[PDB]
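A.B. asks: Below is the structure I would like to discuss, written out as structure tokens.
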Amino acid sequence: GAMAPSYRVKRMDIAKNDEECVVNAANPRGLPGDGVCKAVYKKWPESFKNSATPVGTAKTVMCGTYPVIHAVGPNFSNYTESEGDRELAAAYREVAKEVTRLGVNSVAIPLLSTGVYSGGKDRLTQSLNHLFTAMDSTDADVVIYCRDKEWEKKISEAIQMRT
Ligand SMILES: [Cl-]
Ligand SMILES: [Cl-]
Ligand SMILES: [Cl-]
């Protein structure tokens, strides 16, 4: 575990992370996809061997010795708000299990279901709160990656609020 487990936020490409493993915002079929998933495919393509997994689950595939945790959030275009909320919570619980099993001291993680799976809604608070519910009992350093300047400020605020 980390000596003083922390949360941090960085605004940059998660393919350039400085952590011991990465969480991919994957699709259920293990396809290259777009956004975070396409960046992850360009950096760690070997990790997409047999990466297909259902909504609400995470499946880890090694790229060399570097673990890529494929976490499948719901597409809110297809799920009801209620069922989507349950699947998004479940995907993060499976990420916490994998991070624990791998014995890493740090993990790079995007906000699941906030991009093309958001069904056109701002889900920063919803996705971040499910991330915290899952990861708070882990002792890995968690570094959250985003691309938007206003999202960076809001995520940083939410982390600092609890400190
Ligand atoms: Cl960048
Ligand atoms: Cl997304
Ligand atoms: Cl973002």
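The count begins at 1 with the first shown residue.
Note: Cβ is positioned from N, Cα and C throughout, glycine not excepted.
According to Swiss-Prot:
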type: BINDING; residues: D13, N27, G35, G115, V116, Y117; note: ADP-D-ribose binding site
type: MUTAGEN; residues: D13 to A (Swiss-Prot position 1343); note: Partial loss of ADP-ribose 1'' phosphate phosphatase activity
type: MUTAGEN; residues: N27 to A (Swiss-Prot position 1357); note: Partial loss of mono-ADP-ribosylhydrolase activity; complete loss of ADP-ribose 1'' phosphate phosphatase activity
type: MUTAGEN; residues: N27 to R or Y (Swiss-Prot position 1357); note: Almost complete loss of mono-ADP-ribosylhydrolase activity
type: MUTAGEN; residues: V36 to E or F (Swiss-Prot position 1366); note: Almost complete loss of mono-ADP-ribosylhydrolase activity
type: MUTAGEN; residues: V36 to A (Swiss-Prot position 1366); note: Partial loss of mono-ADP-ribosylhydrolase activity
type: MUTAGEN; residues: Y117 to V or W (Swiss-Prot position 1447); note: Almost complete loss of mono-ADP-ribosylhydrolase activity
type: MUTAGEN; residues: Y117 to A (Swiss-Prot position 1447); note: Partial loss of mono-ADP-ribosylhydrolase activity; complete loss of ADP-ribose 1'' phosphate phosphatase activity
A.B. asks: Ranked by the number of other Cβ atoms within 10 Å of their own Cβ, which of the recorded positions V36, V116 ranks first?
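C.D. replies: Result for the most crowded candidate: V36.
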A.B. asks: Of the residues named as ADP-D-ribose binders, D13, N27, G35, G115, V116, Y117, how far apart in Å are the Cα atoms of the most distant pair?
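C.D. replies: Largest pairwise Cα separation, rounded: 19 Å.
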A.B. asks: Around ligand 1, within a Cβ distance of under 6 Å, which of the recorded positions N27, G35, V36, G115, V116, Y117 show up?
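C.D. replies: Going through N27, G35, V36, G115, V116, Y117 in sequence order, none turns out to be close to ligand 1.
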A.B. asks: Give the distance between the Cα atoms of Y117 (mutagenesis position) and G35 (ADP-D-ribose binding site), rounded to the nearest whole Å.
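C.D. replies: Approximately 11 Å lies between the Cα of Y117 (mutagenesis position) and that of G35 (ADP-D-ribose binding site).
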A.B. asks: Less than 6 Å between Cβ and the nearest atom of ligand 2 is the rule; apply it to the mutagenesis positions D13, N27, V36.
C.D. replies: none
A.B. asks: For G115 (ADP-D-ribose binding site), just count the other CB atoms lying within 10 A of its CB, please.
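C.D. replies: Result for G115 (ADP-D-ribose binding site): 16 neighbouring Cβ atoms inside 10 Å.
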A.B. asks: Taking the Cβ of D13 (mutagenesis position) as the centre, how many other Cβ atoms fall within a 10 Å radius?
C.D. replies: 14
